[PDB]
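For reference, the structure discussed in these notes is given below.
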Amino acid sequence: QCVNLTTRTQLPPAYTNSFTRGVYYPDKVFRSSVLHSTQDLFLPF
Amino acid sequence: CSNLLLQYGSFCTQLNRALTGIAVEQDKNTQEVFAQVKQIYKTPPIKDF
Ligand SMILES: *[C@@H]1O[C@H](CO)[C@@H](O)[C@H](O)[C@H]1NC(C)=O
């Protein structure tokens, strides 16, 4: 059993700007004071 | 191939640095040869030498 919502006031989808977000560690290795380059799936700035 | 090449960024940075040094050196050579004097003299209109 499950109920479907009926009261909705919907607008067109909104957008914003993601800046310098979405960076994650690409490995389980400890590096200190190093400028490391990588390529992977990332959110563009 | 570029993803595989990413681990040779040190080598490629070295190469680009060397070539940039060469280019700056060429500009320096031309300047030190020709720009000995920074007063652009112009010949007199009359030719009585
Ligand atoms: C929600 O209501 C019923 C189930 O209660 C379902 O069959 C129906 O597909 C849903 N309505 C819409 C617009 O999707």
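Using the numbering of Swiss-Prot, the residues shown for chain A are 14-58, in order.
Keep in mind that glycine also has a Cβ here, set from the backbone N, Cα and C atoms.
Quick look at what Swiss-Prot annotates:
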type	residues	note
VARIANT	A:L18 to F	In strain: Beta/B.1.351, Gamma/P.1, 19B/501Y
VARIANT	A:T19 to R	In strain: Delta/B.1.617.2, Omicron/BA.2, Omicron/BA.2.12.1, Omicron/BA.2.75, Omicron/BA.4, Omicron/BA.5
VARIANT	A:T19 to I	In strain: Omicron/BQ.1.1, Omicron/XBB.1.5, Omicron/EG.5.1
VARIANT	A:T20 to N	In strain: Gamma/P.1
VARIANT	A:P26 to S	In strain: Gamma/P.1
VARIANT	A:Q52 to H	In strain: Omicron/EG.5.1
Alpha-carbon distance [A:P26 (variant position); A:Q52 (variant position)] in Å:
31
Whole-Å Cα distance, A:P26 (variant position) to A:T20 (variant position), is 18
Sites among the variant positions A:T20, A:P26, A:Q52 close to chain B [C-beta, under 8 Å]:
A:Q52
What is the one among the variant positions A:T19, A:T20, A:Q52 whose Cβ has the most other Cβ atoms less than or equal to 10 Å away?
A:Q52
